[PDB]
Structure formats: structure tokens, C-alpha cells
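Engineer: Okay, handing you the structure first.
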Amino acid sequence: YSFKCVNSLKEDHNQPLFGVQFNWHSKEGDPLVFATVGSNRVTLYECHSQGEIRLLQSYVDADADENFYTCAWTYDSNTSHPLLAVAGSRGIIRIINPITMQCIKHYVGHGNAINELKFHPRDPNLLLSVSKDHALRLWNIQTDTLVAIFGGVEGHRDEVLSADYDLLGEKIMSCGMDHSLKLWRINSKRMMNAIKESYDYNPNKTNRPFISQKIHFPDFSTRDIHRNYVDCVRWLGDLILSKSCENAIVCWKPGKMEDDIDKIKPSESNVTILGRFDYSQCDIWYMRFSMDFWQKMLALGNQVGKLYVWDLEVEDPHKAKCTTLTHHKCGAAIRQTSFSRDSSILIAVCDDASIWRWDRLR
Amino acid sequence: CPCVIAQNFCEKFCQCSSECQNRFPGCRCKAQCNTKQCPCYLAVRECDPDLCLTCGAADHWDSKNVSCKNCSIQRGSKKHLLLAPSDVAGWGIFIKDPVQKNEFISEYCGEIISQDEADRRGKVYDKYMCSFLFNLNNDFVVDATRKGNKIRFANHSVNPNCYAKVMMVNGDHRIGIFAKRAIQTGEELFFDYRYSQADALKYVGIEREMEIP
Amino acid sequence: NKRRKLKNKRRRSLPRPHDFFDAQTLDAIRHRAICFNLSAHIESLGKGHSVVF
Amino acid sequence: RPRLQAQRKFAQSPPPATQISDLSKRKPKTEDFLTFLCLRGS
Amino acid sequence: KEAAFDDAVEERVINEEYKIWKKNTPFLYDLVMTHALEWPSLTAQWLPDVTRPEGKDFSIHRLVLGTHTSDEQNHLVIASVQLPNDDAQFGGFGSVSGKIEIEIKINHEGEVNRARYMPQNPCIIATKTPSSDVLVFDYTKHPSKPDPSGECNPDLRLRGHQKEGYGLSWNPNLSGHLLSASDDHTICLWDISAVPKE
Amino acid sequence: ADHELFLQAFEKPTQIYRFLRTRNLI
Amino acid sequence: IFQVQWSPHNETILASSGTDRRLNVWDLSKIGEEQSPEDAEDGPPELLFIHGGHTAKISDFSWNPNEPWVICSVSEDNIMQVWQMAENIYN
Amino acid sequence: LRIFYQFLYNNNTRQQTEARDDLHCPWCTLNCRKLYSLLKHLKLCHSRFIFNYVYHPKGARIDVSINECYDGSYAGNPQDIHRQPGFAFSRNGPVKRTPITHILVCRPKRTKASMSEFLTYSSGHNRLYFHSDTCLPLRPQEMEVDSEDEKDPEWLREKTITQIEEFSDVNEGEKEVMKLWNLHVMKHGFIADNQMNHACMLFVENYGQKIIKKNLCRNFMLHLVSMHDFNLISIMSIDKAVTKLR
Amino acid sequence: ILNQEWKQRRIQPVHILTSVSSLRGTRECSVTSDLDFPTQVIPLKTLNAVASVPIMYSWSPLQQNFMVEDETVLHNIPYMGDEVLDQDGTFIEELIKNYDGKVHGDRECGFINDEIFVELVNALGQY
Ligand SMILES: Nc1ncnc2c1ncn2[C@@H]1O[C@H](CSCC[C@H](N)C(=O)O)[C@@H](O)[C@H]1O
Ligand SMILES: [Mg+2]
């Protein structure tokens, strides 16, 4: 439980970055690779020993002005090539193949900026895209068809911000500016019929446009947790985690401690809070936390450049942990944290187009 | 009589007597309850299918070929509409097939709210200087932000080819849009918004054409 | 009309028609032209219209 | 005041009118820009 | 590879060039008429007959077009055109509604590889097909509204070829005399000047 | 005034016609 | 080259179509006529005109009766064009 | 005559030059022999800019500026622009699209040269239409009679049932009935009172098996009572319903 | 379970940038090292283009009007481009007065699950 600054870098365009994503699809032993997106550029690096990090590749968009926002690593079932997709303010989604160093797929169906991208833990052709259009879409990146559109008569009213798959990949949570957090399901018969259909469609075959699925109702929701924005949520086994600009992270479960997660009636009107976590100076929004693939530690960026670290272990959240690893160079802000498949290294992005690196000493 | 003090007639659902003079007779017109003679047409309404047993309004509540050109909204036979990025600002509707002047096109549906309520959302709509608000009567305002149909995507002009008509149907106000001339395939649609000329130039100041003379 | 006025159409700000050419197809032209000239020297010798050997 | 402050995303916070050759000056601006005389038309 | 990149470039260039040629046309032609069909064609034949309605500024002509669709029902088509027949006239030049209109559709089995009208009878035309034979038709014997079923009266098809071809020529002086030429390395000649038992 | 703006802008249309020059010439 | 067609109404006028997305018009009278170096760099004399409409392989074309100087053209791009050249070129 | 140029940049700056070997195009080296023809060839061919004739005393001067709009965008099947890459510009198989027709050259003027002067309609669909609800392209075949609009929106049927279920002071033998009816009401849009007789007729004509399978006909009759009470049924049909029921 | 399924795969390694001769002239990027390391330099890579579409929002279709009860509390606060209201931060307060200062989440003063409320009500005897 000790990371040390073994390297720190800085870009040249000096425009703030947002994204950090190790490729968690490393065949055991392969080098550590990770990427980061900035104003209108992407960056490819590789972790080396002795705090060495090596520039690998970088692309850029010129034909317009955009501030890229998110990324996600996946692969191709067909030939196992690594796959990275990104999206920015323009609201378009691109798909790049580093093996050929080209973009092979682009998607345009939103109406505003995008805010996050994630994949189904099991299926690799299912991309979830969260936007400001109040609508959370979901694509089959392989047959080039939309599937669902969550939002409508009972959706979010203002600029959905963040979402998160359950650990197994059948349940989602969503959070946006309207203090509102709503539950969606995927396991429903209708849903999976739809998905299977999606995996089968030839445009040349029919004169019909594929028929998506519109969903106008959350499985459950409330706004009683915070009295401010909510901009990042994390499934916890069957528990919940969320942050606000109120300088505290909270864990809770819906209903009562006795209430199972999978028996919850849609008209449920109660929630159970368990504990709180604390920190200092997160007085702005759009700042995220991450966790190890082994769900044992917690990382979080900070406004003034600090850090705050806990353990996801039996440490009682009343007095679970407190670990602040700090350096004296930048205190502008830190947007996002990221671990490898193991807990070896931890990266974070400062607000000034500067990178950091922290090598763990257990 | 509340009907009376409302300067409004009696509808068959009123409790004004079965001969209460405050009631309304009903269309009698023969060719179509449509031109400048038919009384329903003057006191702008649609000849209800209980009364105009002459212009066919009653007939063919199932069949779809009638004579009363003043029954369409109830039957609701709009046209086939398309969508595309406009040539003025963002999106904008496009018609599909030719149409003769003074003809039905569609309704302008939406949510309904009290007057003052509409003055709150409008405060924000003004900020971005974009809105969907539309005033229905002295008391109610229709809102096409969260719900509606394609027509919400029509653009403003000053010499347009369509116009609105606050009508009165079955004791309920509505809104219809009708062509202002003949129109063939593919054109775009407009109609004056009837803004105050000051704000009209503030929010909607695009011309699409220069001074011909 | 059989005869109307000349071509006149303008307003405050019409939408921009989203030009076609991309940087990605642009730079290839530049590169090609450079090595071409350094094989040819026409802007220097052939005045853009005559080829040296 | 606390329930009245708007939330914030970010922190608190040529002389010689020479010739057409200016064209031939412009398109190559590296890697052996020929004619050696375009630099005057910088 | 390379050819892909190169072709993208070439496409963009061609687009530019067409833009220029369009901008430059007005000083170049005495007429510009462009029209887009849903499916392309492979044939071209002007019907030798013309009608010119009075009180107007335009003639009327009929054109013989084929069809090679992707997969769906094939058709033989002949449509209408309103050429300006005037020197002082110029919505655009005449009426406002339309200057071109389809008038003749006939179901067709396979694409059209060739089509020419008979010089002696314009109501007689020939047809080369993806098959190894020839088809003849007389439009006056079929409605413009096409058979929604599909294939219909071949109207005395022919025989004598084994692969498809493209050659087609009636004899101008002699009726019925018509030549053919196909991948068979052969020239086949029918004489339909008199075939009572079709 | 980063004159590269004036440069970069008028840079673009040039090479196009330049290529086009040769092309049309042949 | 895939098509050649003489001109009705004109004894010395012919037409050449092919795949180059172009269309030519020749002249049998101007065979080897001394032309200015700029006329020559324009092209040889006997070549009369070149059509510049289509943007694909020109599938087919045709003269017509009933009209002196017009030809329709069909490409592989669902495109049908009809034109009449300017008059000044001849005479 | 010495010829000069001037390169405007929205007046924030500029640059000026002079034409060498003038009357030959500074780009395509086209030999124009007149200021007239040269001005023409320039304002037409090299169109991506704009020009102006200044007539400096030395013989000619042209202050150039960039075009502002220059609507240059792809002119083909307007759909290809959005084909997922690798398929766009396939150019290897016939494709169907909507018909259009333009006219550009109808009757020329054929005027004469005038240096003082120096200082097209549509028919058919000419754009890319989109789906009303997903903002996706619209194939030329999908734009057929399919009109993606009718009286019954799914989300509405759901919402009304749910709202009904909020009510506490009701028996299931009533809620089920109200829903089973209101939905069929929506399904056809009944307005005229002369329809209500046929209405209840068709209602059981559809929901016969169900109410039987629901064993709920007795509350159906209570509803018939209520409706006659509201002066829309005659007694001459109330029974007639229970008759047709079995 | 997940680690298991992950253990059934095989995935390529990436190769670092290798500039192609197709662009002898381009731009490049470099990253300074804040620590004792040199700086690497690599030519940028250009992406193809895609076309965008105008803005739009969420909305559900309809064919007849719809009643809506009134709204008394704000329940949410908008967000401009954070530079506009940097000059007109009062508009917020104006709106606040319009709704007479009432937004959901405000005046929360903690939380209540109505069970402790019932307990206090039974406990808060008349004193
Ligand atoms: N002609 C015009 N000029 C300027 N603004 C216009 C306009 N037509 C519509 N608008 C804007 O659009 C709003 C009406 S809602 C229609 C929006 C538009 N049709 C679209 O592309 O989505 C108005 O509030 C106004 O702000
Ligand atoms: Mg493409």
C-alpha cells in the first residue's frame, strides 16, 4: 500500500485531458498499454520499468473543433485485435484499429455531447453511450444497428452524466444533473429477444428498417440521496456507490437492508443508506473515481492535486481507511484514476495536459 | 348562465334545457360545410357529426370518404411528412405530395398548462432564445417541448405558405395548419409566429431571400 | 417567370454546406507534388508548364 | 446562499510586392522549397 | 493497401472537376437537361416519330430505355420528354410541373442487354437478354400498368444462340431480316417478316 | 496575429488547383 | 471505345463514346489544318468537340431525328442527360 | 500593362504582389489575351476565391479575397455520405434511388462584351430524409407508405394502466374492466354518440373469450348500467350484449 | 468467474508508430518528461471525416393534447456555458424569486425515513 511518483509527463498543446484507460484485455504477460485523449488528440503509451513510459501512437481530428471526452478498450472476436472507441462534444462515436492505425466505424445518432462509454462485461459488441440528450443509447457495434433508447415520458430530464454496468452485466444505474438516479434492466425477456434479433438482420434482405426498442420507465428511482449533482456511480456487488459536489462519497442499497435486489417493486419508495466516505475540495463536478479489477482498493483524483485512497476490504467504512499520496508539482485538478488488471501501477491526469505515474510498493 | 357570461354557446353537455336558447343549432349546409356561407364555418367550428346530418359529418364515422371539409381534424387525416435539416436553422419539416390551397395538413398537439406556468419555462427558453410555446386561448397555453408531433419542426417566415387557425371542436379548442396556396413536392413549410415585431427580429431574423426589387 | 431579375439570394447566415475534401486526402496531394517537383523542377525551371530532363 | 450558488464545472479561475511566386512560396514550406528566392516572400 | 487510398483520392478529384464543369456550362451549351432514374440503363434509342403541340414552345419525343436493376423485377420502359421547340421562349422554359414522364412499362425476365426498334415497324423492337435467346415485343399489345405477377407474353422469342450477346440489327430494306451476335462466336439470323404460327 | 492563419487559410485552395493544373493540361 | 454513331442531318459529323467519362465530337473536314500553337495546345484541329457532363463510364448515347444537333447520354450512375451544344462552334 | 494583386484577410492584415508575365493565369497558366477574358476565366474557373477589378493606373490590379460559402459538397447518391466506411463509393453494383430532374441551360442571351459589367430549378426530392424518432438515414425504399405514425402510442397504453393502479378504493373486478375497455376505446377512436351502440358490441365481440376466462361478465353488466345511465345505451341492447356473449 | 473467461483468449501486441513515406511533410508531437527522461517525437495521424446533424432533444410522440398539473418547486438548477452568467449571475436569483425560492434538495436539513419521524411523533408528547 504505497505508490511513488516514478514518472510524470506533460503534453505540448496544454489543453486539459480527461481519459485514462489501461487495456484490460492483455494476454497474460503482454506489456502494459494505456491511452489518453485530450482536446482533439489521442495518445498511445506503454508502461515500462523504472518509471519509464514510451510514446507509441497518436491521432488527431482537424476538420472540426471538439473536446474528446471518453474512451474504452475492447477487442475483436474475429481476429482478436485491440479496439478503442472515443467520442467528444460533437456527439459522434469513432472506432479505431491500432493494428491498421485506422478508424473502421463511426456512429452518429445523438443530439449533444457524449459523456461516457462502457461495454457489456460478457458480450463485446454491445456499446452503451450516455449523452446530454437525456437518452442512453446502446448499439450492436458489429451489425451496425441500434437496439434500445432508454428515456422518455419517465426518463431523465436534464443531461444524463454517468452510468455503470452491474458486475455480471444485466443491470445498469444512471445519474445526471437532476439529482435523479434510475434503475434499468436488461434481463427481461423482451430485452434479450431484442438483442438476439439485433444479432440477425440483413438490410439487403428486407425492405424494412430494423425496429428498435423504446423504454419509457425506470425499474426504480429516487432523488433523496444528494441535494446536488450526481456524476459517477459504481455497482458494488449488489450495493451502490455515488458521489456529488458535497465532498462525500456514499454507499447505499435500495429499500430496506432485508430487501433483496431482484424482488424490488417498481413503485418502491424507500432506500437504505449504509455509510459515507469523506475527502476535501471536490467543489466542482465532472470528477471520477475508479477501482481495481479485484475490487479491493479505491482511487480518487482531487481538485488541489492531492489523492485519497481506501481499501475495499473489511475495513469498516466508519473507520475504513485514509491514504493520501501527494506530490508538489501540480495541484490544478485530477479528473480520473485507473488501475491495471493487477494493482501494479496507477495513473491520473492533471488539469494541465500533464500526466502522472505512481508505482505501488505493497 | 355560465355559458352566457362566458359569451359562449351551450354544448350538448351543458345543463341548459333541451330547448335552452343558449344552445346551438348545427350545420345544415349542402355541398360541403366549407365555404363562406356555412354557419359553422363562420363561427369557426366543425359541424359536429350529431348535427350536420347534411354535410355528411355524421356519415362514415367508419368510412374514410366524406363531403364535409369541416370535419377533418376530428377524423384526423393528416399528410405524410418528412424530416431533414432545414435551410434556415437546424431541422425543418418537408411535405411529400402536392396539395391545393386552403387544405388541411395536420394539428399542432402538445401538453397544456396554465398561463402563468408557461411564463416560467419561457424564462429559460428565452435564455437560449429557442422555444416551442404556443398560446391557445385567454387561459391555456400549449407546449410542444416534451411531447408533440412532427409539426413542431416547422420554421418561421414572413411570406409563408401556411397559416394557423385556432378552432373550436366538441367543446375543446385546437389548432390546425392549412396551406396558403398550391404546393408541390418537397417544399419546406412556414408560417408567421405572430411575435411582437421587436422580439420577432430578436429571435427569428433570417430571410432565406434578399430584396427582390 | 419567363423573365425575372438576376440571380439574387442572401440572408444573415445560411448554414455552411460542409465542404468535402479532407486533410487526409489533402496531405497526400502535397507530398506527391513535392517529390514530383523535386523530380521535375517546373516551378523553378519549367514555369509550371514545361518539364526538364 | 449555499442553496443559491450555481455549480461550476471548472476551477475558480511581406513588404516586397514581388510576384505570383508567393504561391510557389506557400505550398512548399519545408523540405527543399525550390527557387531559393521565395524566402524573401516570407 | 494502396489502390483504396488512391481511389478515394480519385473520387474526390472527379467530384471537384464536375463542380467546375457545372459552374462553367452556361457559356457552352444551348441546352442542359439532366434527370435521374431509379435504376440505370444500358440502352438508348430515339423513336423516329415526333409530335409538336401548337400554342406552345416545345416538341414531344419518346425514348427507348432498358433496365438493369440489382435484383428486383426487370422492366422495359419508354418515356416522354418535352423538348423546347422555340427560339424566343425561356417556370423554367415551359410548364412548371414536369418535362419528363414515364409512359410504358413491361415486365422483363433478366436485365436488358440491348434494345432497338424495327425500322419498318417502330412498334416492333428487339431485346437481348442474359439468356441465350432473343425477345421481341410490341408495346401496343400490353398495358403500361405492369403485370404485378411478373413474367408475361414473350411475344415470339427466338432461338439459335447458346451464350448471351449484344449484336442487334434489322435489315433496313428487308423486313424480318435481323442479325444477332453472341459469345457463341456465331451470327444468327431470323426472319420474322412472316411467322403466322408464332 | 499569428499570420499562419492567413497562411494556412490561403494554403488550402492553392495545391488543389495546382494539381488540377497539371491534370487538365494532360 | 464502345460506341460510334454518325450524325443524321449532317454528312461529316460523327461521335465517339467510351469509358473515360468523356465524349468526343470529330470533324472530317479539318483533317490536318494548320492551327495556332494555342489552337494546337488546345488540341488537333479535326477533333471538334468534347462533352463534359457525365461522371462515370458513359454507358450509351444517341442522336435523334426531329432535331438537328442534340444527343442524349446515359451513364451507369442512374443518370440521363440531354443537351444541345452552343451554336457558334459550327459556322 | 503591369498587373498587381492584393490578398485581403478581413482587413486584419493583407499582402500585395505584382503579376509577372501577365495575361497568363497565375494558377493554370492559361493565356488570356484580354483583361475581359482573363477576368472571366478567373471568376469562373478558379472559383474558390473572390476577385475585384481595381484598375490601378499602371494597367491592372486585382485585390483577391477568399470565397465565403462556395457550396462544394458531394453530388451523388446523397446517401453514400453515411455508409459505414469501406462501403461508401463502392461503385461496383447498381443502386436504386429517388428520381429527380433539373434544367440549367434553356435559352441563352448571346450578348456582346462589356467591360463595364466587370466591377436552374428542381423537380423531386433533393436531400436526405431521416427517421422521426432516431435521427437515422432513410433508405429510398423505407420512405414508402410506411408513415411511422398512428393513433396508438405504446407508452400511452402503459401509462394509463399504471395510473389506474394508483387507485386504492377499487376492486380488481373493476380495474380490470376499466382497463380492458379504455384500451379498446383508444384502439379505434370513438367520437360520435351514434357509435356507442356498435361500440359495446364490438367490445365483447373482441373480448368475449377473455371476460369469460376472466369470469367477469357480471361487472361488465354493471358497466352497461352506468353507461345507459349516461344516456348512451338503450335498454334494447344491454341484454343483447349478454345474449351475444354466449 | 470473469478471470476464468478472460483466461481463454489470445490477443495481439501493439507496435509503436512507424511513419510512412506517404507524408514526408507533416506535423509531429512531443512529450516533455517532468522527470529524468528524454522526449519522444512522433508524426501525427489524420482521421477521415464524418458529417454531423443539427441538435435535437428527447421527446415522445403524441396525437392529442394532454393535461399537466402545475409545478411549484424548481427541483433542479440549469447550467449555462459558465461564462455567460459569469456576467449575469443574477438571472439565477431572479428565477429563484419567480419560484419564490423553492428547489428540491434545498432546505433538506439532513434526511428522514418517516419511521424515525413516527417515533418522534409518538415521543414528542405535549410538553
Ligand atoms: N427562421 C428562424 N430564424 C431564427 N430562429 C428560428 C427560425 N425558425 C425557428 N427558429 C428557432 O427555433 C425555435 C422554434 S422550435 C423549431 C426549431 C427548428 N425548426 C429546428 O431546427 O429544430 C424558435 O424558438 C427559434 O429560436
Ligand atoms: Mg466512407
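Numbering of chain E is taken from Swiss-Prot, so the residues present carry the numbers 4-93, 106-213, in order.
According to its header, this structure was worked out by electron microscopy, 3.5 Å.
Even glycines carry a Cβ here, placed using N, Cα and C.
This is the feature table in Swiss-Prot:
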type	residues	note
MUTAGEN	E:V35 to A	Loss of interaction with ARMC12
MUTAGEN	E:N128 to A	Loss of interaction with ZNF827 and loss of localization to telomeres; when associated with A-126 and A-179
MUTAGEN	E:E179 to A	Loss of interaction with ZNF827 and loss of localization to telomeres; when associated with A-126 and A-128
MUTAGEN	E:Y181 to A	Loss of interaction with ZNF827 and loss of localization to telomeres
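Mind mapping these onto the model and telling me what they sit next to?
Structural biologist: Sequence-distant neighbours of E:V35 (mutagenesis position) (same chain, 6+ residues apart, CB-CB distance under 8 A): E:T28.
Taken residue by residue with DSSP, E:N128 (mutagenesis position) is part of neither helix nor strand, so it is coil. Remark: E:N128 (mutagenesis position) has E:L45, E:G69, E:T142, E:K143, E:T144, E:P145, E:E179, E:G180, E:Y181 as non-local neighbours, by Cβ distance under 8 Å and separation of at least 6 in sequence.
Reduced to three states, the DSSP call for E:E179 (mutagenesis position) is coil.
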Engineer: Cβ atoms within 10 Å, counted per site: which of E:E179, E:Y181 has the most, among these mutagenesis positions?
Structural biologist: E:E179
Engineer: Identify which of the following mutagenesis positions, namely E:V35, E:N128, E:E179, E:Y181, place a Cβ less than 6 Å away from any atom of ligand 1, and list them by sequence position.
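Structural biologist: So the answer is none.
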Engineer: For chain G, which of the mutagenesis positions E:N128, E:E179, E:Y181 fall under 8 Å by Cβ?
Structural biologist: none
Engineer: When C-beta separations to chain H are restricted to under 8 angstroms, which of the mutagenesis positions E:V35, E:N128, E:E179, E:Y181 qualify?
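Structural biologist: Cβ contacts with H, in sequence order: E:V35.
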Engineer: Which secondary structure state does DSSP assign to E:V35 (mutagenesis position), in the simple three-class scheme?
Structural biologist: strand
